[PDB]
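To keep things clear, I will list the structure first and then write my remarks on it.
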Amino acid sequence: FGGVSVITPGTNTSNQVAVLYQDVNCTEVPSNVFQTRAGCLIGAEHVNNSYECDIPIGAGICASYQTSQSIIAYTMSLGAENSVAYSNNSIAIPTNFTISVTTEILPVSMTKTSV
Amino acid sequence: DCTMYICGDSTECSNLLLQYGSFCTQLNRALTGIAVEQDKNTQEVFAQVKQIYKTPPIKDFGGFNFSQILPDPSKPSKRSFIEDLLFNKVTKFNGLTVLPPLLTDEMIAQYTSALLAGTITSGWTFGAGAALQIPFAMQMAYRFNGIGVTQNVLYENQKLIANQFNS
Amino acid sequence: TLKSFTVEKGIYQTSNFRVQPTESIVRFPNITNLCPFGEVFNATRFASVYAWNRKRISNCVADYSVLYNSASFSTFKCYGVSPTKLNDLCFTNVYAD
Amino acid sequence: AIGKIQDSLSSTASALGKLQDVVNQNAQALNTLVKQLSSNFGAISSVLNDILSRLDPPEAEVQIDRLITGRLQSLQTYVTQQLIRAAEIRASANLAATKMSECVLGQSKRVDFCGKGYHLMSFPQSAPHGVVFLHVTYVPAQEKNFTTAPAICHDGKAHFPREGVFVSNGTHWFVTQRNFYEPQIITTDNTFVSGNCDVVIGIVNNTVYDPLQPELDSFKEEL
Amino acid sequence: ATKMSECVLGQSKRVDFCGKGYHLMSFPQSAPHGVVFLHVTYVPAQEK
Ligand SMILES: *[C@@H]1O[C@H](CO)[C@@H](O[C@@H]2O[C@H](CO)[C@@H](O)[C@H](O)[C@H]2NC(C)=O)[C@H](O)[C@H]1NC(C)=O
Ligand SMILES: *[C@@H]1O[C@H](CO)[C@@H](O[C@@H]2O[C@H](CO)[C@@H](O)[C@H](O)[C@H]2NC(C)=O)[C@H](O)[C@H]1NC(C)=O
Ligand SMILES: *[C@@H]1O[C@H](CO)[C@@H](O[C@@H]2O[C@H](CO)[C@@H](O)[C@H](O)[C@H]2NC(C)=O)[C@H](O)[C@H]1NC(C)=O
Ligand SMILES: *[C@@H]1O[C@H](CO)[C@@H](O[C@@H]2O[C@H](CO)[C@@H](O)[C@H](O)[C@H]2NC(C)=O)[C@H](O)[C@H]1NC(C)=O
Ligand SMILES: *[C@@H]1O[C@H](CO)[C@@H](O)[C@H](O)[C@H]1NC(C)=O
Ligand SMILES: *[C@@H]1O[C@H](CO)[C@@H](O)[C@H](O)[C@H]1NC(C)=O
Ligand SMILES: *[C@@H]1O[C@H](CO)[C@@H](O)[C@H](O)[C@H]1NC(C)=O
Ligand SMILES: *[C@@H]1O[C@H](CO)[C@@H](O)[C@H](O)[C@H]1NC(C)=O
Ligand SMILES: *[C@@H]1O[C@H](CO)[C@@H](O)[C@H](O)[C@H]1NC(C)=O
Ligand SMILES: *[C@@H]1O[C@H](CO)[C@@H](O)[C@H](O)[C@H]1NC(C)=O
Ligand SMILES: *[C@@H]1O[C@H](CO)[C@@H](O)[C@H](O)[C@H]1NC(C)=O
């Protein structure tokens, strides 16, 4: 036994779904069948390429609706790899700058209900 | 699972419980929200860097030794010796399941490695913006100037400070 | 599950998976001894109220169908176990006072 | 940047999801509390007037007791969830008040407390059951590689920068501030003297310009 | 997360927010369902 999770994009975008059978092997489930540590995933194509996570699944696997378009499964990308040119006599000092404005939104209150 | 817990494999029990309406659904929803927000906490605390940095193969950090905190390439999971000691120390069928975390321990190790490499090679510049490579002696001079202590102190006692840090 | 005709992008837990059983396994000891309820209920003489008899009964198979079938019993009340589902249950010991 | 924030707020509806989830969660709790009145809780009906209009008190008290137990359980669960959500919201509001006091009413030197980069100042904006901050931050953009040294010998003494660090473009050495490239001639006004050249690891050879010498060149003419 | 952002990604001038003494810098280490910080601090030793 195990939980049944449905992986879908927005219904206005597509009606194609991928089904995750949580904490089970891919044997008792009655193509496009993949096996993760989060359970048995059916309907999502396994892709070697890594992307940013869109719909989380578990154990580093995330699903997305990409290209013709279909639901794909892939390992999470933790970011672009960038080695630093470290040396004992090398310094990087900026010569130009930019002024950026970022939006931070925080809740304050909720509905003052009374029953 | 509420129905699996209260009424396992019983149609009659499920029909009786169905008279309680959506008591069952609310409980699952709260637990699902908890399971989401724990991954949210993990991402908030660890995914604070935009890029995965790595140290150069030459560990010329002015005498400072970081081999006990840098990851070990020989291990199956690239984790430090200090990380390994910590992992060793810290140690059913009624619908009670455990969901795996979204971020695995290897990815947590990679995030800590990226943060540690960025810190060691760049000070605070990797957190402020794009990483700026700084030799570790002048980075320690920056930190010493940050506590009201003149940098002459670090350069003239660099060996003493490196030995004390290693000890 | 979402009680809506439009589902937002994401992952949702909708139902649970269960492997249904294929066949039923019924296992009982293969003893075919007739049970002595007949002498208990059809004895010529019954004991006194204070000196009520007690019969220990074991190693038999009990249909109870005659107990259901006889309408001579004016009063028939079962408390701990419902009367109809008696033959489907195997018990350790039964006493007939 | 202000125009970009305006365009982003006009285009992306998921920016205010942090308030939309609070409003939606309150809606879910209210809807669940309303819909829990439809449950029989083991009684003959979920309508109190139906129970009263069909049963005399000897059975009506039992059925009404079943309804009261079910509705009390629903109310207690709703109030407990409301208390937990109110505590979380209180924590968020305390964080928002701290952010205002340390970031709008002053300048915050805490890293990433007021957005990514070197924080300068922030703007408050009103929001439905919330507050929106417009953090103005300083982010370096264009970078260059330079050859550096922790100190400089002049006459056997070790010179360290009062501000900035020593950099070289390949032929000459300069001192410039940490967060912006502004090369200046290394003078005694920019540096201070401590120790000698035999203890620092990485000192290089140069000359430190002294402001008084030129007036002294006029002096040889003066003599 | 606040400790990481203000103590590993930069230098904290808050007293005892990053261990006892004058804080310099910190190291993150992974832990089972947790995080471990190695705060490097400056402590005076000998006095006159
Ligand atoms: C620093 O960067 C800014 C852009 O962020 C530069 O400003 C631009 O300069 C070019 C000339 O090459 C103009 O065509 C653009 O219109 C300018 N942009 C803006 C927004 O004004 C600036 O010149 C750079 N300064 C240095 C010293 O590199
Ligand atoms: C940093 O410290 C480690 C030990 O924590 C050093 O590794 C040791 O190196 C010696 C050789 O001198 C070996 O005999 C030991 O077996 C090593 N120990 C371990 C645990 O690897 C390392 O050499 C030091 N590096 C620097 C640059 O000082
Ligand atoms: C490093 O910077 C110095 C200072 O600007 C440069 O020296 C000048 O170079 C220009 C040529 O562009 C000459 O016209 C000046 O007379 C030089 N000044 C002095 C005091 O020598 C030097 O060329 C730069 N070197 C590099 C490799 O960029
Ligand atoms: C910086 O300049 C000094 C001279 O002012 C150099 O010192 C010389 O070192 C060599 C090697 O030990 C000696 O043979 C010379 O006699 C020293 N000069 C004097 C005047 O005593 C020093 O080596 C230079 N450093 C660098 C890195 O170039
Ligand atoms: C959903 O997709 C449709 C196109 O199929 C598009 O017209 C609509 O605007 C989309 N809605 C949103 C909000 O994404
Ligand atoms: C599923 O069963 C196979 C054996 O048929 C086993 O090798 C595999 O590890 C199992 N997978 C899981 C997730 O239990
Ligand atoms: C990934 O590439 C390997 C070859 O290196 C191949 O064997 C494997 O099937 C690929 N997996 C997917 C999902 O494409
Ligand atoms: C007692 O005898 C009658 C026949 O007169 C029979 O119908 C009944 O089943 C007997 N009772 C038992 C317990 O066998
Ligand atoms: C500095 O040199 C390194 C050499 O590996 C190079 O990768 C980097 O882009 C250089 N930085 C700049 C700003 O050109
Ligand atoms: C810097 O590293 C180089 C090797 O690339 C070495 O020759 C030199 O002595 C080092 N200088 C210092 C001050 O450590
Ligand atoms: C300073 O003088 C006091 C006198 O009471 C003494 O107790 C203290 O130890 C002295 N400090 C040092 C560092 O000797």
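Note that chain A is numbered according to Swiss-Prot, with residues 592-621, 640-676, 689-736 shown in order.
Including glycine, each Cβ sits where the backbone N, Cα and C put it.
If you check Swiss-Prot, you get these features:
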type    : residues    : note
MUTAGEN : A:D614 to G : Increase of pseudotyped VSV particle production ex vivo. Increase of viral load in hamster upper respiratory tract. Produces more infectious particles when cultured in primary human epithelial cells; increases replication and transmissibility in hamsters and ferrets
MUTAGEN : A:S673 to A : No effect on O-glycosylation by host GALNT1
MUTAGEN : A:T676 to A : Partial loss of O-glycosylation by host GALNT1
VARIANT : A:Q613 to H : In strain: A23.1
VARIANT : A:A653 to V : In strain: 19B/501Y
VARIANT : A:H655 to Y : In strain: Gamma/P.1, 19B/501T, 19B/501Y, Omicron/BA.1, Omicron/BA.2, Omicron/BA.2.12.1, Omicron/BA.2.75, Omicron/BA.4, Omicron/BA.5, Omicron/BQ.1.1, Omicron/XBB.1.5, Omicron/EG.5.1
VARIANT : A:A701 to V : In strain: Beta/B.1.351, Iota/B.1.526
VARIANT : A:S704 to L : In strain: Omicron/BA.2.12.1
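The separation of A:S704 (variant position) from A:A653 (variant position), Cα to Cα, is 33 Å. Between the C-alpha atoms of A:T676 (mutagenesis position) and A:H655 (variant position), the distance comes to 12 Å. A distance of 38 Å separates the Cα atom of A:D614 (mutagenesis position) from that of A:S704 (variant position).
In this structure, the CA atom of A:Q613 (variant position) is 18 Å away from the CA atom of A:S673 (mutagenesis position). When the recorded positions A:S673, A:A701, A:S704 are compared by Cα distance to A:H655 (variant position), the shortest distance belongs to A:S673.
The secondary structure of A:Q613 (variant position), as reduced to three states from DSSP, is extended strand. Taking the Cα atom of each, A:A701 (variant position) and A:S673 (mutagenesis position) are about 19 angstrom apart.
Applying an under-8 Å Cβ distance to chain B, the recorded positions A:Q613, A:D614, A:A653, A:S673, A:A701, A:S704 reduce to A:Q613, A:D614, A:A701, A:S704.
Checked against ligand 7, the recorded positions A:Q613, A:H655, A:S673 give A:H655 as the ones with a Cβ under 6 Å from it, listed in sequence order. Of the listed recorded positions A:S673, A:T676, A:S704, the Cβ environment within 10 Å is emptiest of other Cβ atoms at A:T676.
By neighbour count, meaning other C-beta atoms within 10 Å, the densest spot among the variant positions A:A653, A:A701 is A:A653. Note: the Cα of A:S673 (mutagenesis position) and the Cα of A:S704 (variant position) are spaced 28 Å from each other.
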